[PDB]
Every structure is written in structure tokens, then in C-alpha cells.
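This report concerns only the one structure given below.
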Number of protein chains: 2
Amino acid sequence: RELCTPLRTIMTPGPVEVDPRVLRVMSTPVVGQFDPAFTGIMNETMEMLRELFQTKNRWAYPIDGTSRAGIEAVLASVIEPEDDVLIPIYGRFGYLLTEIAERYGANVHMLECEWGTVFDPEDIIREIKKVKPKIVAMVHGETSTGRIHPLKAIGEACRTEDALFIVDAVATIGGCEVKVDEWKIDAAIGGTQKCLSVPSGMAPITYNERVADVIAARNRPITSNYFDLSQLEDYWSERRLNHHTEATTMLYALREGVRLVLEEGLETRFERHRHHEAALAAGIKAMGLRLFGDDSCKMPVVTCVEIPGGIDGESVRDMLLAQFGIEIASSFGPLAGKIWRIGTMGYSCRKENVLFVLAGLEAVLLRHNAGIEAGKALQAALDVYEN
Amino acid sequence: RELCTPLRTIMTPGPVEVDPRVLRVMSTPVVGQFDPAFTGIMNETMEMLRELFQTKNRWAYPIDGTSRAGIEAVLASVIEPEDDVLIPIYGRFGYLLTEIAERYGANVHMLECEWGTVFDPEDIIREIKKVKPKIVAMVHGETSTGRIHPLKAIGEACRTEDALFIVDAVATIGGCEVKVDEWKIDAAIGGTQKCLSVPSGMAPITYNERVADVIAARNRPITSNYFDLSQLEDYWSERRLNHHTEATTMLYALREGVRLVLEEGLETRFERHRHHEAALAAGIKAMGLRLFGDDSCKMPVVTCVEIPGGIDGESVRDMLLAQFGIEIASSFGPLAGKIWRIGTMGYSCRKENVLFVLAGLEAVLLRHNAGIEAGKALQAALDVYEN
Ligand SMILES: *Cc1c(COP(=O)(O)O)cnc(C)c1O
Ligand SMILES: *Cc1c(COP(=O)(O)O)cnc(C)c1O
């Protein structure tokens, strides 16, 4: 009755596999929040998060919940009843931002486009100019539709218009370029279990003086005590204000998981994600499958494969897991039954996984009488791995 | 540049040392939230939490957050602006409950007594009858003061007056008796890094149909999306609502930590916490030191030792740490400089740690001069272990 779990090959958009070097560190005996060993770990983790987010911000630190708690914590700390919040939505995660904003009493201005595509930044900028929102909140990369949004012009427009540009980089941080200072992002929130390959359940964040200034003004309480950044900043600085018992093991794992990213090198790691995305694409293509969505804003780290006429996609996903231990994602909501989503993130983004997922998917589709030519998919991925 | 950390002897009231069986399991490769392997771990964890809390409640499951995010999610889900909430406060964590409740728009009625004592339940029950609150929120064991509060008479009055009795059992669960059905507790929240000896960063909760019907009536939604128990209940049952990525590794750890408590036996485990408490106590006494606080309501898992006049309590704590790797807690706020708090919780509650903490504290107190005698401390703890 000790735990017994299968070894999966995980090719969803998250949570993804964790590097063995992060796994092994989690068996390390704990130290307390106020132990000098712990404060040294905290401090180094903040420095690594500044390089990771490509920022000089004084404020780069983790919060103890999932990705969404991190997003909630930022938005809660900068929204007051009736502030205008502009939110451009092109996928499922844009609606989470609106749910959060509205819950904290914001007047929410939304824009929407066709799932599968992205906005012209110009349409967002014009709306910024028109409404003069306090906050523009946006998803960098929507795993629901597989698109990644250009953010630089939008950031520069928030800064000229004196808006705070708040970004959910949960699915992109550690996998796709995210440049907080260059794109004039005012606060960014990441997550651990996607491209960083750290166990789910912590949310690294960063924000600049413009965001901190607004937080310091809070005059009326931030509604969530646990998500109060004015007390979280006292935690993550010399005061060591006893706000909550930071998560010991999870901090050890984040520390290691970010060290590994920086060892790889950011640009090298980005280019490495694109390389495996290319091998996957060529296999899927040779297999006779089509990709969903606008190919010019394709998120590098998620691939959206169209489910063919007359095949049950749930049945394919379930056989893949039950027979091969291979996990990919369906869609629930507007794209339900239209696509599978194959993630290539973090430790899961490697040659052995890309090859196993194509072999797996080919075998399961031939079993469901998909019209494929057997053997083409793997040859096309191996061609990219050799070349 | 890999993590390197000292091995501490942790004798604070949290976070404490983790059983090695829980540690080794955190190196297991992750599976996803929607993988049957993970739903199987979910379901067994919920059964075990029913036993841990001594309840039949359908609702017993962790939320991803420190203990006080657990507390916040329960209070958020049950409080609408202007609800009356009675909070009897006898230590520091009583004020966190009032903070959270006020922030959610409650009209808070507080009672406050002297730190180091508890209420006569008849005074509380009289305020219940008078205020007729929707909710009574209370701490079971205040580690800040070392007092544990009787709960049964209070829960019985809450049930007859049709108030919800919501209990912070964070410091007591798995260490001291908690009987949620018997004491007519409507909602209880635990934490992991205390008597459970699970890495901090999750909060096991339980609640009954009285609590669940108020959550279902939510008309005005709960302000926190992440702490929305109404969505968290669809997460932790048949429909598998995608509310958040459960924290994979922290769930492994909770599962194993609760399994170990249940293998020990709740009553055996509570008696084992008493045994070590008694040995620590005879050691502290024979050392010529005094305990703070009302002996009739002493929390079994914390022991508050009076700092003798002319001894810098911080200097003593720092030296124990720096030389012996032994960690004890100071107090901040009203008890600052009056007491050290020595925790005997979970895996830290063991004869080796009890012996080492007395040996270390004896040598340090002698170094600070130190009107104590000898090997009296150890012989007296050894006498109790021998009997
Ligand atoms: C220590 C403690 C807490 C703290 O919980 P965190 O995991 O630090 O959020 C809350 N309530 C009580 C009684 C405590 O002793
Ligand atoms: C997965 C995801 C989130 C939130 O993730 P959780 O860790 O499950 O709370 C937010 N934004 C994007 C784009 C995501 O993919």
C-alpha cells in the first residue's frame, strides 16, 4: 500500500514530466522558513527569476498556489472596485482573467477573436487609447487554441497611456521568449509545471516599480490576505514578515528547476523547443494529419492536431494512455472533439518523447482505421533528427 | 551549484521534519490531473482524510495553498458581506481569522482573552445566543500561546443556534484529538507541515452538508476564483471540472503522510505525542526552567519555556541553530522575549530529538551563564523513557 504509479510519457500542455535532477532533490530533508539556509535559497531563487523573466525588477518571487493563484494574487493586488480592466481574449485563459477581474469588482472591457487566431495589436492599442484602462490583462500563450500573441507594441502602448500591462506567461515561460523589460510588461506570472518542468503548485511572478507603487497604496485592503502582495513583498525581503509558511520542498524544486533552465541557456533552450516542434510537425504531416489554426502565430510548445472525420478522439486518447502510457490532451469547450493538443514542454520536449508519441499515435489511429500510410511519420521525424 | 542544505534537528511548532518515507516518495515521476492513476490517488486520499478528521463527511480533500489559503477558501465560500461572524480569539491565529472574515465583508464580533489562557465555553455559548452569528470561527490549538481550546460544548451550541462552526485545526490535526463529527464541527481545516510531517503547501479541509448547501447557494459568487469550494467540489468528484492543475508531487506527499498516520493509529499517535511531551517536560523542569501559561489547557505538541531574566532569548536560539543545527521558535508580538516555543510534532516528536534538544539547550544556556545544573535535564528525560 505504499504509493505505486505507472511511468508515463507525458505529451500534454501540462503538467509535464519533471527532470530527474529536480525529482531527486525533493527527497532532501526540510529546513524552516526562517533558517538562514532557507533565506539563502530564497535570495538565489529571486536572482534566477530575474534572469528567467529577462528583467531587472526588484520583485521576482514565487507564490504558493497554482499558476492561477499567482494570476489572482497580482490582479487582486492592483484591482479596486470599478477600475477599468481591458482584456483581449482569443482563448480559454482570457476568460479566466475576466472571471478574476470581475470577481474583484473591476469594470471589464473585453475584445474577442476567433479561436485559432490572434489580434492585430493595433486593434488592442486603439481600444487602450479609447477606454484608458488602469490595467490591460492578457495571456501571452493560450494553450487552449495553441496560439502565442505578439506583446511588444501592446506593452509600449500601455506604458505611453499609463496602463499596467499584466501578462499570464504560464505556458511560455522557460519555453518561448518572454522579455518583461523589452516588451514593457509591468507584471508577469509564470507557472512551474509547463516549460519549467517543476511540479505543479507554485507560481513565479515579477513586477516593476509601477506595479509596486499601486500595491503600496493598499487605504483599502487587498481582498485576499493570502494573495496580498504588500505582505508577500515583506515575506520576500529583509523584514521576513511571517505571512505564511513558504512551501519548503516546492521552493527546493523551483530553485533546481530554474537553475537547470539557466544552465541550458535561454536562447539555446528556446531553439531546442523549436527543434522538437519541427520534428513533431514533420511526423504529424507525414502521417497525413492536418494542424489546426493560424500557422503564423502557432505557439512553439503546443501542437494542435485535427481529429479526422469519423474517428473518436477520446477513444484515441484513452487507448494511447491505457496501452502506451502516452498522455496527450483533448479539448473541452469550443474545440472539443476537433483537435488533440500535443505539448512539447520542458523535460517532455525531447527526441525520445517526440518519437514515442508519433509511434503511439500512429499505432492507435491505424487501430481506429484512420487513413494513414504506416511508417512514414517516424521516418520524417528521424530525418529532422539526423539532418 | 546543486542544492546543498544542512541536516537540521527541527523542534519548532512548524514546519517540522518530514518522515523519510514521505521524502523518498517525492522523487516519483509525476502523472497528470486527468490520468486514472491520479484520480485513484485523489479518491483514496479523500477516504483517508475522512478518517484523519474522524468524520463521515462526503467533503474531505486538500486545497493547494498553505494552511491559511485553506482557511481563507472555507471562509470566502461561506461569507457574504454583512454576515455576522463570531470569533473568540485567545492567540495570534484568532486575528488571522478576523482579518480574513473582515476582508470578505463580514461584520466581525470578536471576544478576546488573555494570551496563555482560554475561554470558559459558557462565555462563548452566551455570545453565540446573543449575537446569533451565521458563523463561528475558531482556532483549536494556538501555537502562538501554546493553549488548546475545548471545542465540543461550543459546536453543540452552534448546531442548536444554527451557526456554522469553522475550526482552524492546523496545528492539532494528526497530533491531538480532533473529532469533527463528535464535536459538531461544520468545517475543519488542517495543514500539512505540523503534526502530519508533510511538506508545507497544502491544506486538507473537510465540511458537512450544512456547509455544502451554503456553498451551493452561491447568487453572489465567492470572490476568490481559486478558493471557490463550489468549483473545487466539481474538481474533487465524478465530473472532473478543470478548475486548477492539482499539485502532483504535493498530493503524493499528502497521500503518503496520511497513510503513515493511519498505520500508526490515531489514538496510538496521540498517546505517542503525549509520551514525548512528558519526557521534554521533565527535562525542561530538571534543568530549572519554568513553563509559560495555563497548565489546564496546555497544547500537548508545543511547550512554552520561559526565558530567564538577563538571557537574550534570540542569542540562545541563534546559537542552538548555528552550532547544533537545532531549531526552536522565538515569539514575536506580545510574547516576544518572554518564551521559546519547543514543538514536538509528527516525525520531530521522537525520543532522539527530544534528547538532543535538551542537550543542546542545556549547553547553550550554560554558555550564556546559565544558572542551571548539569546532566539533570537528560537523566530526567531518560527516566521517563525508561519507565
Ligand atoms: C502555523 C499555523 C498556521 C499557519 O499556516 P501556514 O501553513 O503558515 O499558512 C495557521 N493556523 C495555525 C493555528 C497555526 O499554528
Ligand atoms: C495552464 C494555464 C494557466 C493556469 O494554470 P494552473 O497551474 O492549472 O492554475 C493559465 N494560463 C495558461 C495559458 C495556461 O496554460
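So for chain A, numbering is Swiss-Prot's, and the shown residues are 5-222, 241-409, in order.
From the backbone N, Cα and C atoms, a Cβ is placed for every residue, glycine too.
Listed features, source Swiss-Prot:
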MUTAGEN   A:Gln37 to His  5-fold decrease in transamination activity
MUTAGEN   A:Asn264 to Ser  9-fold decrease in transamination activity
MUTAGEN   A:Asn264 to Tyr  Loss of transamination activity
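A:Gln37 (mutagenesis position) sits 9 Å from A:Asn264 (mutagenesis position), taking the Cα positions as reference. Among the listed mutagenesis positions, namely A:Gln37, A:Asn264, the Cβ with the most fellow Cβ atoms inside 10 Å is that of A:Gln37.
Each end of the 18-residue unmodelled stretch has a Cα atom, at A:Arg222 and at A:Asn241, and these lie 5 Å apart.
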